[PDB]
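J.: Have a look at the structure that comes next, please.
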Amino acid sequence: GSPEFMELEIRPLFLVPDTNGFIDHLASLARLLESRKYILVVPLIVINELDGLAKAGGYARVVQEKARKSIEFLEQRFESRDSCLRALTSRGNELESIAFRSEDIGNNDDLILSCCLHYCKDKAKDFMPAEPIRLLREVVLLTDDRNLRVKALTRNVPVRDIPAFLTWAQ
């Protein structure tokens, strides 16, 4: 051996967007959900951010309208019991309903990352080969934000911007 390092077996199933993803790319997120190829897992904190944006003129009005469209989309799909859409709290609980939702209780950025990390609980034995040390990653963080991207890269969470993911997913 040369010195050991971890590698990722990347096989996307759970996709985790940030708030900007809804504001800028709602149509793409909807197309992904309609594909049935993926489970979109929305952090509760992202829903909280969207609700705060939704409630003006100018830029405030622009973002308000986009946040309202995002909430209307999420509420409709959750009420239809869309099997490819989930919500996840900071403490690891999956929601099938977002009616009467609460504020998720250390940045908002840390909470989104923890949501991703809910899908990469590695056990001690996964690090012992019988070869590459390789670990399964079924989650992808969908973001254009440099801060989150670097957080994800350093914490072993696959990461891609929405436009490129949609293209790659065909």
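Sequential numbering from 1, following the chain as shown.
Using the three backbone atoms N, Cα and C, a Cβ is placed for every residue, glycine included.
Copied straight from Swiss-Prot:
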{"type": "BINDING", "residues": "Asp18, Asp109, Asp145", "note": "Mn(2+) binding site"}
{"type": "MUTAGEN", "residues": "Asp18 to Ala (Swiss-Prot position 1251)", "note": "Impaired nonsense-mediated RNA decay"}
{"type": "MUTAGEN", "residues": "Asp109 to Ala (Swiss-Prot position 1353)", "note": "Abolishes RNase activity"}
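Help me picture these features in the structure, burial and contacts included.
T.: Cβ neighbours of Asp18 (mutagenesis position) (same chain, under 8 Å, six or more residues apart in sequence): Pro43, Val46, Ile112, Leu141, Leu142, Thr143, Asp145, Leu148. According to DSSP, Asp18 (mutagenesis position) sits in a coil region rather than a helix or strand.
Under the DSSP three-state reduction, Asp109 (mutagenesis position) is assigned to helix. Long-range neighbours of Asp109 (mutagenesis position) (same chain, six or more residues apart, CB within less than 8 Å of its CB): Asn147, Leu148, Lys151.
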J.: An 8 Å radius from the center of the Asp18, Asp109, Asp145 Cβ atoms defines the neighbourhood of the Mn(2+) site; name the other residues of that chain inside it, in order.
T.: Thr19, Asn20, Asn108, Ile112, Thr143, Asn147, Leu148, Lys151
J.: With 3 residues left unmodelled between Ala130 and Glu131, could you check how far apart their Cα atoms sit, in whole angstrom?
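T.: On either side of the break, the Cα atoms lie 7 Å apart.
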J.: Per DSSP, to which secondary structure element type does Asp145 (Mn(2+) binding site) belong, with helix, strand and coil as the options?
T.: coil
J.: If 7 residues are missing between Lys55 and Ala56, how far apart are the two Cα atoms, in Å?
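T.: Taking the Cα of each end residue, the distance is 10 Å.
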J.: Inside 10 Å of the Cβ of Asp145 (Mn(2+) binding site), count up the other Cβ atoms and send me the figure.
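T.: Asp145 (Mn(2+) binding site): 18 neighbouring Cβ atoms within 10 Å.
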